[PDB]
Amino acid sequence: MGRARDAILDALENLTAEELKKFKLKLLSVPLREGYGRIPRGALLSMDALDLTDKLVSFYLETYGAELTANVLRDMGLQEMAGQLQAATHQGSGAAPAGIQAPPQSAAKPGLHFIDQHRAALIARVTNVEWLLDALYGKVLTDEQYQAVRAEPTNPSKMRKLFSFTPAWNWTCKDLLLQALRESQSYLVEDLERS
């Protein structure tokens, strides 16, 4: 019993003997969320579709086990068995044929105002808004990016975007701004650090 338990068994039993081996290495190659524990490939080669099926349920839980799998088969190009596996664990009626497509690549941030509360806080306390922007000029941001930020309409908007360039800030980048803030006033370094 267990539609999800049957879901895993069905997908693995459908892969070819050699294609099945790929699913094993795919688990050791796909990055995991926290870290749980990667099952050694040999342990999987020793177990069979049934024995390993019961194990994905014991170690990776029943649902989280099939969910993680639907993503692997999706990488193998078996979108048909993958869409079927997720459905086996939850048919979910009302599902339209095709048109929803994948959500936008832009991670929709929560509509809860809070992360911006520290931007306006320091911008209003820094006063010299240009002092920090001019500091990162030619340093971390390129000449075209720094200008795109200065082309903003509002003045505080120039800083808000600069902070959104997080994917461009490295460990040294963050220290670059935190350091310039101490040179002008150590108080903000502590007030902003003690979030």
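Cβ from N, Cα, C; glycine included.
Annotation comment: Swiss-Prot describes 1-91 as domain 'Pyrin'.
Under the heading domain 'CARD', Swiss-Prot lists 107-195, citing sequence analysis as support. Applying DSSP to the domain 'CARD' (107-195) sorts its residues as follows: 60 helix, 0 strand, 29 coil.
For the mutagenesis experiment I8 to A, the note given by Swiss-Prot reads: Abolishes homooligomerization. Residue environment of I8 (mutagenesis position) contains 25 other Cβ atoms, counted within 10 Å of its Cβ in all protein chains. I8 (mutagenesis position) falls within a helix when secondary structure is assigned with DSSP.
Annotation of the mutagenesis experiment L12 to Q in Swiss-Prot: Abolishes promotion of apoptosis and NF-kappa-B activation. Less than 8 angstroms from the CB of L12 (mutagenesis position) sit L20, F23, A49, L52, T53, each of them six or more residues away in the same chain.
While the structure shown retains the original residue, Swiss-Prot records the mutagenesis experiment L12 to A with this note: Abolishes homooligomerization.
Looking at Swiss-Prot, you'll find the mutagenesis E13 to A noted as follows: Abolishes interaction with PYDC1. Proximity of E13 (mutagenesis position) to non-local residues of its own chain (separation of 6 or more, Cβ distance below 8 Å) is seen for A49, given in sequence order.
Under mutagenesis, Swiss-Prot gives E13 to W with this note: Abolishes interaction with NLRP2.
Quoted from Swiss-Prot, the note attached to the mutagenesis of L15 to A states: Abolishes homooligomerization. In the three-state DSSP scheme, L15 (mutagenesis position) is classed as coil.
Taking a C-beta cut-off of under 8 Å and a sequence gap of six or more, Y36 (mutagenesis position) has these contacts in its own chain: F59, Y60. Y36 (mutagenesis position) carries neither a helix nor a strand DSSP state and counts as coil. Mutagenesis annotation in Swiss-Prot: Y36 to A, described as Abolishes interaction with PYDC1; the structure shown retains the original residue.
Listed in sequence order, there are no same-chain residues at least 6 apart in sequence whose CB falls under 8 Å from the CB of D48 (mutagenesis position). For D48 to A, Swiss-Prot lists a mutagenesis experiment annotated as follows: Abolishes interaction with PYDC1.
In this structure, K55 (mutagenesis position) is part of a helix by DSSP. What Swiss-Prot says about the mutagenesis result for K55 to R is this: Strongly reduced PELI1-mediated ubiquitination.
Listed in Swiss-Prot is the mutagenesis experiment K174 to R, annotated as follows: Loss of inflammasome activation activity. Long-range neighbours of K174 (mutagenesis position) (same chain, six or more residues apart, CB within less than 8 Å of its CB): none.
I8 (mutagenesis position) and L15 (mutagenesis position) are 11 Å apart (CA-CA, integer value). In the three-state DSSP classification, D48 (mutagenesis position) falls within coil.
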